Amino acid sequence: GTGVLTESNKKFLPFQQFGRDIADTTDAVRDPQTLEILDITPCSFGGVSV
Amino acid sequence: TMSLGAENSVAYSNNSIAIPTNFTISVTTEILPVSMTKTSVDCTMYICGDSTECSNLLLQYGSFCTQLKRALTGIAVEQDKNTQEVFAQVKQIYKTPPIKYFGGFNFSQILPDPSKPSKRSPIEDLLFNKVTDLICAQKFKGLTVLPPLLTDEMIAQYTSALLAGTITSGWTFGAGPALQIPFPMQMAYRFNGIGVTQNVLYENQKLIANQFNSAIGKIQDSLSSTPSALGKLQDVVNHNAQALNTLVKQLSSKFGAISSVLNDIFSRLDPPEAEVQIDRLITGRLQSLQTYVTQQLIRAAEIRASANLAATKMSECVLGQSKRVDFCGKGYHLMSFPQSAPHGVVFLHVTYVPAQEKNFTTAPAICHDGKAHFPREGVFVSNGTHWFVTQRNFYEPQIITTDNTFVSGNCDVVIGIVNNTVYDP
Amino acid sequence: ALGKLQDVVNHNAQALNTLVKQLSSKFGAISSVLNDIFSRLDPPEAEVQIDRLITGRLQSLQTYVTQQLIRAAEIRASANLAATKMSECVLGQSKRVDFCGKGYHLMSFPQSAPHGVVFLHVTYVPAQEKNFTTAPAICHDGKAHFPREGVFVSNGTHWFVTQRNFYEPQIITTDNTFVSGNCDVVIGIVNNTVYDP
Amino acid sequence: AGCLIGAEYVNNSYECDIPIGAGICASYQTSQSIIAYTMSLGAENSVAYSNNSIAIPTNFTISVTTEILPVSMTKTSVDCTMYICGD
Ligand SMILES: *[C@@H]1O[C@H](CO)[C@@H](O)[C@H](O)[C@H]1NC(C)=O
Ligand SMILES: *[C@@H]1O[C@H](CO)[C@@H](O)[C@H](O)[C@H]1NC(C)=O
Ligand SMILES: *[C@@H]1O[C@H](CO)[C@@H](O)[C@H](O)[C@H]1NC(C)=O
Ligand SMILES: *[C@@H]1O[C@H](CO)[C@@H](O)[C@H](O)[C@H]1NC(C)=O
Ligand SMILES: *[C@@H]1O[C@H](CO)[C@@H](O)[C@H](O)[C@H]1NC(C)=O
Ligand SMILES: *[C@@H]1O[C@H](CO)[C@@H](O)[C@H](O)[C@H]1NC(C)=O
Ligand SMILES: *[C@@H]1O[C@H](CO)[C@@H](O)[C@H](O)[C@H]1NC(C)=O
Ligand SMILES: *[C@@H]1O[C@H](CO)[C@@H](O)[C@H](O)[C@H]1NC(C)=O
Ligand SMILES: *[C@@H]1O[C@H](CO)[C@@H](O)[C@H](O)[C@H]1NC(C)=O
Ligand SMILES: *[C@@H]1O[C@H](CO)[C@@H](O)[C@H](O)[C@H]1NC(C)=O
Ligand SMILES: *[C@@H]1O[C@H](CO)[C@@H](O)[C@H](O)[C@H]1NC(C)=O
Ligand SMILES: *[C@@H]1O[C@H](CO)[C@@H](O)[C@H](O)[C@H]1NC(C)=O
């Protein structure tokens, strides 16, 4: 997918690898190489009115 | 078994009448929704976000996105027009004079306070403090909230201008130019509009001012005591919140497919047979969004009906004195004061209510010299031995003279004619 | 000016154009032509391709019907409002403020229009105001005199009685005011002599 | 409401012509350019209120206004066979 990656303050558990939301879309992930919980936020979007 | 109220049996007689001897002004409150929450959905991001193949596959499903965007834009324009059809009824912003002595009535609880930053009255502060992470998850899925055109400060200024025009002028600033007039004279006119004469207002000005101040002070605590008092405005907020929540949760359904994530299908399955799994999700989400839109249409229609009712009440109860029974308050409507509230308007109706009634003996007419005498404006009552004439809303016994009654025919056809001598000055 | 009538026609035209354009979509199928699908596919499996178009068109027509019902709701509301105004503004004289025109309603004239009605409200608006010194009441022989129908005004030295909507100065006489009590309770009563014919 | 590119935020408040949002509206004013500004609710007025002053009108004006009200729509009937099963 597409989105911005930012270091999150979410305190994951040693066995938890992903993180869901109300719409079961993955919000946070764990980098398999280096143990660090990220925060997948969607790309910047909006509306254009002329 | 629920009770239908108390049980009263008023005595009906062909000679007994009940005349009120005092009165009370009651400040009732009425809440009316005006605007709604303008919501705009992103078609692509809601149906399938962060996906380039679905962004091309959605184009072959008709132009439903344009229809939904047009419907939402129409709803937004209607909700913006509702805020101007109710509050923006005057084209001249009035200002309260520095001297706030209006005969004895204290409007400090409804006039704006320059101490606080927001130019809101003490009642508007309670109205805004009682109508209340979840707004960022819906933002990341396509659902955004558009800000209203008229901010809260502009609605507060409109309400303050309407209040100043009602206090200083009365009903002249709604018809034409704002004609200045003292507030006791305005109250005398309000009393004459319901039948009571000006002497009751001018001889009991202090008592009426004290009753108005007491009712205004009690309204402030009555609005804060009952929690569900401001429920007619919180219900719309809860409805739109749950309508957005269920619209977000509908993305957690498979609609007969193998999964709810498109990246999970495009990665494992090849495009040949991934269409039969992506089209089901697309159709389900499009139908869910269409149901959301067709429900918000009915909701916006109901909000528009409520806003039209509120505008008619603002035009009839605030800009004038409406004689419609049970329209500008329960009882004899005297005046009304508008206040802003989150997505709504609160009308404080000051209403005249008789009290402390007393029973007297009445008669249709009296006969002095073989001719009947009917009351010109009032009713004939009796104290047991003497006869007087008094108005129909306040016990004010006066001697029966040729100015208070008129002669019409002989006193042998009226059923209930009594003999009594009239006075001639 | 005639924007409240052209918007309905525009909405109906847009709804009809959308219902027509909904026939050129595939609804997930391979094309939007029925005979093309019937001539390029076999009858056994052409059903799973034609049922999608059938359901799409049926849902589009049902959405059109629901939107027409929603629009007819507010159209009926506006028609009821117009009927109430025709009954109150044309068939009589309504005292409702900002209902039969901005101001003191005098009369109304109806006119027809394409799918609508135009009300020309002949209304009364005061103008050229002037400031005067008013008083709640007056007492001549120790008894207060309250205006029967009008208001006491002053021109600096003399006192007159005028109506609440037009400046018509009249001498304060007996048949223009009523006596009730003495001038010891009214706040702001001024002494002035009354006339008796 | 967002980020506006193409208009200069002026301080003099005028009447709202093109509603943008949050009290900000756009207009095309003087060369020529598009400006954005906070809308004005109306002209400020101060009624000379007093405990003994009144305002009496000395003349009047008959004004004929115009109010439009829709009545009905275009009655539309749809045929299933001709719409769905075209030939
Ligand atoms: C992955 O392997 C590389 C090379 O051995 C090593 O430098 C790196 O630290 C490893 N990362 C981890 C912590 O798994
Ligand atoms: C009228 O009611 C008020 C408030 O209850 C009271 O103070 C006053 O004495 C009453 N007057 C009469 C006519 O009894
Ligand atoms: C108005 O009411 C408030 C609260 O009771 C009080 O503090 C204030 O002094 C009153 N003002 C007047 C005009 O007496
Ligand atoms: C009038 O008489 C009826 C019947 O006795 C009684 O119920 C009512 O309270 C009386 N009203 C007054 C207070 O005079
Ligand atoms: C009736 O009114 C007259 C005049 O006020 C008074 O003299 C008389 O005592 C009253 N009688 C009764 C029965 O109230
Ligand atoms: C009223 O008085 C007349 C005589 O003046 C008499 O004939 C008649 O019976 C009286 N009626 C009543 C109501 O007593
Ligand atoms: C009355 O006084 C006000 C305030 O000075 C003024 O604006 C208004 O024009 C005056 N009306 C007339 C013409 O007497
Ligand atoms: C007030 O009106 C009276 C009667 O028309 C007139 O004689 C008097 O001069 C007027 N005074 C002023 C100052 O207008
Ligand atoms: C009104 O007249 C009385 C008696 O003539 C007098 O005592 C009082 O001071 C006068 N008041 C005014 C308003 O001039
Ligand atoms: C407009 O007002 C702002 C805030 O006071 C100020 O910073 C800015 O310089 C003003 N611009 C003009 C055109 O004077
Ligand atoms: C009457 O109003 C003026 C301001 O116009 C004020 O200064 C004065 O105190 C008020 N008089 C009374 C009766 O309080
Ligand atoms: C009333 O207004 C009309 C129109 O402006 C004017 O011709 C007429 O002279 C005015 N009359 C008065 C009383 O000033």
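We're sticking with Swiss-Prot numbering for chain B, so the shown stretch reads 696-827, 848-1140, in order.
Per the header of the entry, the method used was electron microscopy, 2.9 Å.
Each residue, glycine too, has its Cβ placed from N, Cα and C.
There are 5 other Cβ atoms within 10 Å of the Cβ belonging to B:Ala701 (variant position). In three-state terms derived from DSSP, B:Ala701 (variant position) belongs to neither a helical nor a strand segment and is classed as coil. Quoted from Swiss-Prot for the published natural variant B:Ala701 to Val: In strain: Beta/B.1.351, Iota/B.1.526.
With a cut-off of 8 Å between CB atoms and residues at least 6 apart in sequence, the same chain places nothing near B:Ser704 (variant position). In Swiss-Prot, the entry for natural variant B:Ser704 to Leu states: In strain: Omicron/BA.2.12.1. The structure shown retains the original residue.
According to DSSP, B:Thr859 (variant position) is assigned to a strand segment. Under natural variants, Swiss-Prot gives B:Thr859 to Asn with this note: In strain: Lambda/C.37.
In three-state terms derived from DSSP, B:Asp950 (variant position) belongs to a helical segment. In Swiss-Prot, the entry for natural variant B:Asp950 to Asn states: In strain: Delta/B.1.617.2, Mu/B.1.621. The structure shown retains the original residue.
Swiss-Prot documents B:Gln1071 to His as a naturally occurring variant and attaches the note In strain: Kappa/B.1.617.1. All protein chains considered, the CB of B:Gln1071 (variant position) has 10 other CB atoms within 10 Å.
Among the natural variants in Swiss-Prot, B:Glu1092 to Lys has the note: In strain: Theta/P.3. The residue drawn here is the original one. Annotation note: B:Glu1092 (variant position) sits in a coil segment as assigned by DSSP.
Taking only the Cα positions, the spacing between B:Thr859 (variant position) and B:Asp950 (variant position) is 20 angstrom. Proximity to chain A (CB-CB distance below 8 Å) holds for none of the variant positions B:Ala701, B:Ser704, B:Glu1092.
B:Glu1092 (variant position) sits 22 Å from B:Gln1071 (variant position), taking the Cα positions as reference.
Classification of B:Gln1071 (variant position) by DSSP places it within a strand.
You'll find the Cα of B:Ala701 (variant position) roughly 19 Å from the Cα of B:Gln1071 (variant position). The local packing around B:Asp950 (variant position), expressed as other Cβ atoms within 10 Å of its Cβ over all shown chains, amounts to 12.
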